[PDB]
Amino acid sequence: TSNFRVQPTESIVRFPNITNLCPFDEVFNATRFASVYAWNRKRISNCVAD
Amino acid sequence: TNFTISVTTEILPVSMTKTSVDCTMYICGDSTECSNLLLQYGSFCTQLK
Ligand SMILES: *[C@@H]1O[C@H](CO)[C@@H](O[C@@H]2O[C@H](CO)[C@@H](O)[C@H](O)[C@H]2NC(C)=O)[C@H](O)[C@H]1NC(C)=O
Ligand SMILES: *[C@@H]1O[C@H](CO)[C@@H](O)[C@H](O)[C@H]1NC(C)=O
Ligand SMILES: *[C@@H]1O[C@H](CO)[C@@H](O)[C@H](O)[C@H]1NC(C)=O
């Protein structure tokens, strides 16, 4: 007729700890911007992105 | 004038192992949305069973 399955409840262990703030305002609210041919690249990691 | 009592082996297959599969677990698993989308297809895996 059918198959037997076991229902799930809840997760087990979390992600890496997230207690920082990603500096998205550095590339959003900047005093000056770059041109199309030579832009600026900023690496953002190990933080919380909103 | 003479005879030989020869023995030979003849081998034929009889049957293979029975395999049973299900659509929901094999195709996607435990996804409820996948089951809802597969329910609109009809009874293909029912025919396979
Ligand atoms: C028919 O062939 C068999 C063998 O295929 C013969 O049997 C042999 O006979 C000799 C002498 O009598 C023995 O030394 C062998 O050991 C026998 N072989 C086996 C396997 O038993 C038999 O003698 C033949 N018959 C005739 C009338 O020549
Ligand atoms: C939070 O992060 C720190 C390092 O960033 C880690 O050592 C710790 O295990 C994490 N979790 C808790 C509950 O403090
Ligand atoms: C200006 O910077 C702030 C934080 O520094 C940011 O929240 C905001 O989105 C930026 N842009 C504007 C238009 O306020």
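Here Swiss-Prot sets the residue numbers for chain A, with the shown residues being 315-364 in order.
We read in the header that electron microscopy, 4.3 Å was used to get this structure.
Using the three backbone atoms N, Cα and C, a Cβ is placed for every residue, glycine included.
Copied over from Swiss-Prot, here are the features:
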MUTAGEN   A:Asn331 to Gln  Reduced viral infectivity
MUTAGEN   A:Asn343 to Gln  Reduced viral infectivity
VARIANT   A:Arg346 to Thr  In strain: Omicron/BQ.1.1, Omicron/XBB.1.5, Omicron/EG.5.1
VARIANT   A:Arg346 to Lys  In strain: Mu/B.1.621
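Listed recorded positions: A:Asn331, A:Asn343, A:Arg346. Those with a CB atom under 6 Å from ligand 3: A:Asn343. In the vicinity of ligand 2, defined as a Cβ distance under 6 Å, the following of the recorded positions A:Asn331, A:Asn343, A:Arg346 are placed: A:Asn331.
Just so you know, the Cβ of A:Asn343 (mutagenesis position) picks up 7 other Cβ atoms within 10 Å once every protein chain is counted. Between A:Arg346 (variant position) and A:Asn331 (mutagenesis position), the C-alpha separation comes to 33 Å.
Distance between Cα atoms for A:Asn331 (mutagenesis position) and A:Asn343 (mutagenesis position): 27 Å, as a whole number.
Around A:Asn331 (mutagenesis position), taking its Cβ as the centre, 7 other Cβ atoms fall within 10 Å, counting all chains.
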